[PDB]
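Enquirer: Have a look at this one before I ask anything.
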Amino acid sequence: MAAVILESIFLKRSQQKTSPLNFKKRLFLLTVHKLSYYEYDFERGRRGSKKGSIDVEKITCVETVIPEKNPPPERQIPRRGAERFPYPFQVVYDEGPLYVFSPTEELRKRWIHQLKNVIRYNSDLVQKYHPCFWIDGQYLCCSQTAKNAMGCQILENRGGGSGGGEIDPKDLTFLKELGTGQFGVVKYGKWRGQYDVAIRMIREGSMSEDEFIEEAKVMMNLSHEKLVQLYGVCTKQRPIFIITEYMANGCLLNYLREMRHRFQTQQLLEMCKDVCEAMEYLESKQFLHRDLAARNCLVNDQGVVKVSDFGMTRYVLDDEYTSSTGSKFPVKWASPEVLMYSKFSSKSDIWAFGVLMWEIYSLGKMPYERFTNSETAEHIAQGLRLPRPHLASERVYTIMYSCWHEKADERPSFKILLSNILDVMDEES
Ligand SMILES: C[C@H]1CN(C2COC2)CCN1c1ccc(Nc2cc(-c3ccnc(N4CCn5c(cc6c5CC(C)(C)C6)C4=O)c3CO)cn(C)c2=O)nc1
Ligand SMILES: [Zn+2]
């Protein structure tokens with residue numbers, strides 16, 4: 001008994017090369033599972049038989065379509081403010097694009113919104129799309145001769161949807177606790193009892209909410225297989241929620257400290273590759289993490305590590321964590337220029353990444369265990385560096401050691417570190 005999210009009568013266009021285009025009226029049903037269209041008995045006002053359906057999980061984008069240059073009377077905007085259907089929108093999926101015409105502009109805006117609410121958790125959401133129709137075996141925007149051609153224009157939002165990231169909490173279900181972080185409790189749940197999600201309940205007074213909500217517009221569009229995805233936010237309540245991807249195995253630091261796993265060195269290097277891939281992607285987007293550490297990484301059910309809580313440090317209101325000398329400040333992961341002058345940059349993240357590799361190959365051991373936070377800050381500025389873990393070969397140690405140079409300009413980039421890791425994987429394996 002799946003809930004029907006919407007119910008409307010649309011003008012569905014047939015999906016073809018030399019075949020004729022036919023438009024027919026259909027009743028579309030939208031659920032969390034499928035998007036189906038039926039025949040409609042208008043005289044009896046009754047839904048007819050089913051003529052087709054599309055898997056929700058297979059939809060990659062929903063957006064409007066540039067109207068036709070010379071449409072027929074049935075699909076023209078009226079000259080004077082279920083007969084007319086002059087407002088089209090497209091649903092992109094493997095089986096080419098489905099084109100649906102709406103009678104009113106407001107109705108089209110409601111379906112694109114609800115459709116996005118239903119596909120925002122899909123893993124195949126695209127960042128490009130064809131803003132024009134597909135006619136004569138070709139696209140009118142790019143002239144590609146394949147319905148599965150890569151999008152020719154950039155979408156304003158990942159997966160379409162034209163805020164757009166406002167998830168309604170009535171469809172969320174809390175099922176299990178996941179602990180507490182800097183912003184409060186985090187729980188495991190499902191959206192419409194289907195898509196697994198993690199719900200971050202932000203304690204009031206712990207986050208600069210207004211500043212983050214402005215950045216969530218950009219973080220939502222960031223997507224990488226090794227990056228914990230941000231789905232949306234719930235900001236019409238107290239406290240607000242942040243819906244993100246769910247990671248079953250949890251924190252990486254704890255994951256490394258369970259001696260039962262008995263990791264192989266190949267597994268440890270794969271963890272470094274996963275993180276490096278995510279940082280390289282953030283590096284390409286001018287995005288900084290500012291707090292890279294094993295504690296801030298997560299592991300999924302398949303043992304894949306993903307970077308999480310990237311850029312969230314700029315909104316922490318706790319001074320004990322923001323101040324360079326606060327008890328919560330990550331002194332043991334900060335570069336000398338950060339502790340001395342607060343000079344943050346991509347190279348400061350490279351330093352933390354080198355410490356992250358040291359944590360992975362040390363199986364969650366605290367760095368500079370014999371030193372306190374104050375003792376570490378004074379000694380790392382003099383030349384104190386972490387030793388080579390026992391499970392780390394000399395070549396692997398050379399990679400993490402290169403991240404700890406005195407001059408930030410002398411440290412490698414995430415693009416070079418990935419090449420170094422991929423090189424070791426190809427030789428030491
Ligand atoms: C593995 C099982 C084991 N289980 C035992 C077995 O019986 C009990 C307990 C549960 N446990 C478990 C399972 C799954 C998960 N998954 C998730 C955890 C978290 C999570 C939870 C609590 N605190 C945090 N942190 C920690 C980091 N951080 C936070 C906010 C900020 C930071 C850094 C900052 C200062 C920049 C700001 C922050 O919120 C996080 C990471 O976001 C987030 N996401 C998306 C998840 O998917 N975690 C734990
Ligand atoms: Zn195109």
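Residue positions begin at 1 at the first shown residue.
Header lists the method as X-ray crystallography, 2.1 Å.
From the backbone N, Cα and C atoms, a Cβ is placed for every residue, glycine too.
Sharing the features that Swiss-Prot gives for it:
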ACT_SITE  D291  active site, proton acceptor
BINDING   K24, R26, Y37, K51  1D-myo-inositol 1,3,4,5-tetrakisphosphate binding site
BINDING   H130, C141, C142, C152  Zn(2+) binding site
MUTAGEN   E39 to K (Swiss-Prot position 41)  Constitutive activation
VARIANT   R26 to C (Swiss-Prot position 28)  In XID; prevents interaction with ARID3A
Enquirer: Which recorded positions of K24, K51, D291 contact ligand 2 in the sense of C-beta under 6 Å?
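Expert: Passing the 6 Å Cβ check against ligand 2: none.
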Enquirer: Cα of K24 (1D-myo-inositol 1,3,4,5-tetrakisphosphate binding site) to Cα of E39 (mutagenesis position): how many Å, rounded?
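Expert: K24 (1D-myo-inositol 1,3,4,5-tetrakisphosphate binding site) and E39 (mutagenesis position) have their Cα atoms 9 Å apart.
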Enquirer: Let me know how many other Cβ atoms fall within 10 Å of the Cβ of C141 (Zn(2+) binding site).
Expert: 18
Enquirer: Reported as an integer number of Å, what is the Cα distance between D291 (active site, proton acceptor) and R26 (variant position)?
Expert: 52
Enquirer: Spatially, and counting Cα to Cα, which of the binding-site residues is closest to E39 (mutagenesis position)? Options: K51, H130, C141, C142, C152.
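Expert: Nearest by Cα distance to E39 (mutagenesis position): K51.
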Enquirer: Checking the recorded positions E39, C142, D291: which ones have Cβ within under 6 Å of ligand 1?
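Expert: From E39, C142, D291, counting a Cβ under 6 Å from ligand 1 as near, the near ones are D291.
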Enquirer: For the residue listed as 'active site, proton acceptor', what is the secondary structure state per DSSP, taken as helix, strand or coil?
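Expert: Reduced to three states, the DSSP call for the residue listed as 'active site, proton acceptor' is coil.
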